[PDB]
Protein chains: 2
Amino acid sequence: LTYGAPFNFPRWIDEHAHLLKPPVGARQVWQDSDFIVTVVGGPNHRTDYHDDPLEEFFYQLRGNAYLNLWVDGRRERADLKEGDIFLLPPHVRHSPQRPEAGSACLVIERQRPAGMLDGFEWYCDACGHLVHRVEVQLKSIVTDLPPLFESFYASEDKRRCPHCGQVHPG
Amino acid sequence: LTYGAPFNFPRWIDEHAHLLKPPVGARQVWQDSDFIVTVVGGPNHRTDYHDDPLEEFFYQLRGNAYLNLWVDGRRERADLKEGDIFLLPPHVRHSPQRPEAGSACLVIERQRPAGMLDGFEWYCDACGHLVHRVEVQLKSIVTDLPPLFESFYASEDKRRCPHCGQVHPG
Ligand SMILES: [Fe+2]
Ligand SMILES: [Fe+2]
Ligand SMILES: [Fe+2]
Ligand SMILES: [Fe+2]
């Protein structure tokens, strides 16, 4: 059993509560597995939209959250109330918002094969145009992703909408 | 949203309770998705071991179950007590036993690509030798799998251990 024996999930989440809040916010359950199994806590709000080339499964175990989406060219919202499950199709742009402390969401993804890239995008609050997109071969979320977000927040040029000129807040 | 909006999982399981028992026993949540998301009920005991070429994730939401395994050449058992999660590595032979009525287990698998075959195996209760193995391109569990099991149960020749000659009970 490469990934160990079964174990009690609510107790695991309790024992990792200190990591399910800022600044960490999430915790992957097993390492080096094909299924990426993560528990995401809160609070955490964010402005980036994720373009995942594969599906994402959600089961909101504790508390409530919601996903800001782009669907059919329009901004939409999918609520993840406590007890909700949800399967997100590939490439649907989503921005998870997790307002509640003590919340916990099971999120399951697949490891991306080489050449299958993730995208992270920001959109203009004023005119809705795409402001900035980075594509990334996502291997370790811990090292591959934070610098991406920091480099966007640090640069007015990256944050500048090419259509209406308004600078994204970061 | 190809797969619909989020929805309350405990209520979904309640509304499908009549299918989480014999003769059906399980119910896939979404169709035509890359992630195969199934709720498995009970009671159900079985004698076949599954050789899945990809991982299997378990979260035992209601009631208790256990997996009979082969691990390092020996017969073992992994208990899925209520609240347990578990990630099974590829190819570990497993035979789920679900003794309890009203139990419900979330099981998540991946659709197998072409050329990646599942195996289903039976082992001799007397000498532990492999009795029969069928490999299958698993596309629809509903049509691809029941005839496999029936053809094994119907044939003393398939059930006959090639090492000690004892006929498997089916
Ligand atoms: Fe995502
Ligand atoms: Fe703009
Ligand atoms: Fe299996
Ligand atoms: Fe035998």
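We number chain A the way Swiss-Prot does; in order, the residues shown are 2-171.
This deposition comes from X-ray crystallography, 1.9 Å.
Heads up, the Cβ atoms here are built off N, Cα and C, so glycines get one too.
Per Swiss-Prot, the features are as follows:
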{"type": "BINDING", "residues": "A:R47", "note": "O2 binding site"}
{"type": "BINDING", "residues": "A:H51, A:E57, A:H95", "note": "Fe cation 1 binding site"}
{"type": "BINDING", "residues": "A:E57, A:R99, A:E110", "note": "substrate binding site"}
{"type": "BINDING", "residues": "A:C125, A:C128, A:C162, A:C165", "note": "Fe cation 2 binding site"}
{"type": "MUTAGEN", "residues": "A:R47 to A", "note": "Increases KM for 3-hydroxyanthranilate 7-fold. Decreases activity 1000-fold"}
{"type": "MUTAGEN", "residues": "A:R99 to A", "note": "Increases KM for 3-hydroxyanthranilate 40-fold. Decreases activity 5000-fold"}
{"type": "MUTAGEN", "residues": "A:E110 to A", "note": "Decreases KM for 3-hydroxyanthranilate 2-fold. Decreases activity 2000-fold"}
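If you take the C-beta of A:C128 (Fe cation 2 binding site) and look for same-chain residues 6 or more apart in sequence within under 8 angstroms, you find A:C162, A:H164, A:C165, A:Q167. If you take the CA of A:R99 (mutagenesis position) and look 10 A around it, the recorded positions you hit from A:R47, A:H51, A:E57, A:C125 are A:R47. In terms of Cα distance, the recorded positions that sit within 10 Å of A:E57 (Fe cation 1 binding site) are A:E110, chosen from A:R47, A:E110, A:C125.
The distance from the Cα of A:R47 (mutagenesis position) to the Cα of A:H95 (Fe cation 1 binding site) comes to 11 Å.
Close to ligand 1, meaning a Cβ under 6 Å from one of its atoms, are these of the recorded positions A:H51, A:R99, A:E110, A:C162: A:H51. Within the set of recorded positions A:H51, A:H95, A:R99, A:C125, A:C165, A:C125, A:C165 have a CB atom less than 6 Å from some atom of ligand 2. In the three-state DSSP scheme, A:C162 (Fe cation 2 binding site) is classed as coil. Ranking the recorded positions A:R47, A:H95, A:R99 by C-beta neighbours within 10 Å puts A:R99 at the top. Summary of the Fe cation 1 site environment: with the site residues A:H51, A:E57, A:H95 set aside, the chain residues having Cβ atoms within 8 Å of the Cβ mean position are A:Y50, A:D52, A:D53, A:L68, A:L89, A:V93, A:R94, A:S96, A:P97. Binding of substrate is attributed in the record to A:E57, A:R99, A:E110, and the widest Cα separation among these residues amounts to 18 Å. Neighbour counts were taken as the number of other C-beta atoms within 10 angstroms of each residue's C-beta; across the binding-site residues A:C125, A:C162, A:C165, the minimum falls on A:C165.
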